[PDB]
Amino acid sequence: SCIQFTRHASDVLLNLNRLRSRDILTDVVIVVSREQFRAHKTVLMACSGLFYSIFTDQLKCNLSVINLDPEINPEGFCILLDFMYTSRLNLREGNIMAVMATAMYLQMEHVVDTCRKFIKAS
Amino acid sequence: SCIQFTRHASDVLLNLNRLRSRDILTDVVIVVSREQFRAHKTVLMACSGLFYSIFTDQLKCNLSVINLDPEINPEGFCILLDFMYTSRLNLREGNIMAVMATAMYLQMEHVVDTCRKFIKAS
Amino acid sequence: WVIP
Amino acid sequence: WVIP
Ligand SMILES: O=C1Cc2cc(Nc3cc(Cl)ncc3Cl)ccc2N1
Ligand SMILES: O=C1Cc2cc(Nc3cc(Cl)ncc3Cl)ccc2N1
Ligand SMILES: [Cl-]
Ligand SMILES: [Cl-]
């Protein structure tokens, strides 16, 4: 018999993104080639099958630095990290291939699905 | 020119609640009288003006245990912690006064607003 | 607020 | 997915 506040989840995500922009309580650095991205492990786990696997591992859960596969494009990662914290995906003709490949590696099934649909249309 | 995934914020919150139920990456214990509640500092900050103030404080940001004011009812806190992680508020005739008082202390303005509306109706 |  |  609960009541529900419709905007609550969106408002929580907006505040987590504000914490990220101000580098508050970030507990991991994701290294993609020369580029570094600060984030919250819990947000990464909630969005990605790959980060979920990494941070539930008894040894990796304690690492402050995670290095991604050298094939991963920093721009594709940046677009996906922004999507994790906002629900908004900056999908463009010039980045769609790098975004789909990064989403497949990160195991973000809904992003992979929209990339496959957008590629099929063109 | 971004696209948006409607269910993303709700799905993120659902996964953060799953991490909470399994005690994964919880980094703080909230003590309310004899009762203890494990949570994620970032989720508490995103939902509460009080926890936002506590965990942005250069000294308190590093505490693993936070003791609430002895006037705070553990049941009222539990209902509010569940709301933070689910958007669902278990508001009942028998708990509304304890929920409103706890939401005022935690600075959760939308919960305070619905409690005032529900009390006014009765 | 809604009835979910 | 939608146009926000
Ligand atoms: O496409 C995706 C997105 C995703 C997220 C998570 N993260 C969780 C899943 C569960 Cl059941 N509990 C907790 C968490 Cl944080 C796992 C796999 C995938 N695949
Ligand atoms: O009723 C409320 C809910 C709430 C949440 C937060 N938390 C934040 C606010 C900002 Cl601007 N950036 C980041 C965070 Cl985590 C502060 C005050 C209140 N009052
Ligand atoms: Cl996804
Ligand atoms: Cl609220």
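Following Swiss-Prot, chain A shows residues 7-128, kept in their order.
The backbone N, Cα and C atoms fix where each Cβ goes, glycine too.
Taken verbatim from Swiss-Prot:
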type	residues	note
DOMAIN	A:32-99	domain 'BTB'
MUTAGEN	A:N21 to K	Abolishes interaction with NCOR2 and HDAC2, no effect on interaction with CTBP1 and transcriptional autoinhibition; when associated with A-116 and 376-Q--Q-379
MUTAGEN	A:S59 to A	Abolished ubiquitination by the SCF(FBXL17) complex
MUTAGEN	A:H116 to A	Abolishes interaction with NCOR2 and HDAC2, no effect on interaction with CTBP1 and transcriptional autoinhibition; when associated with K-21 and 376-Q--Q-379
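On the structure: features taken from Swiss-Prot.
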{"residue": "A:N21", "record": "mutagenesis position", "contacts (Cβ under 8 Å, 6+ apart)": "none"}
{"residue": "A:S59", "record": "mutagenesis position", "contacts (Cβ under 8 Å, 6+ apart)": "A:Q113"}
{"residue": "A:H116", "record": "mutagenesis position", "contacts (Cβ under 8 Å, 6+ apart)": "none"}
Among A:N21, A:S59, A:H116, which mutagenesis positions lie by ligand 3, judged by Cβ under 6 Å to any atom?
A:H116
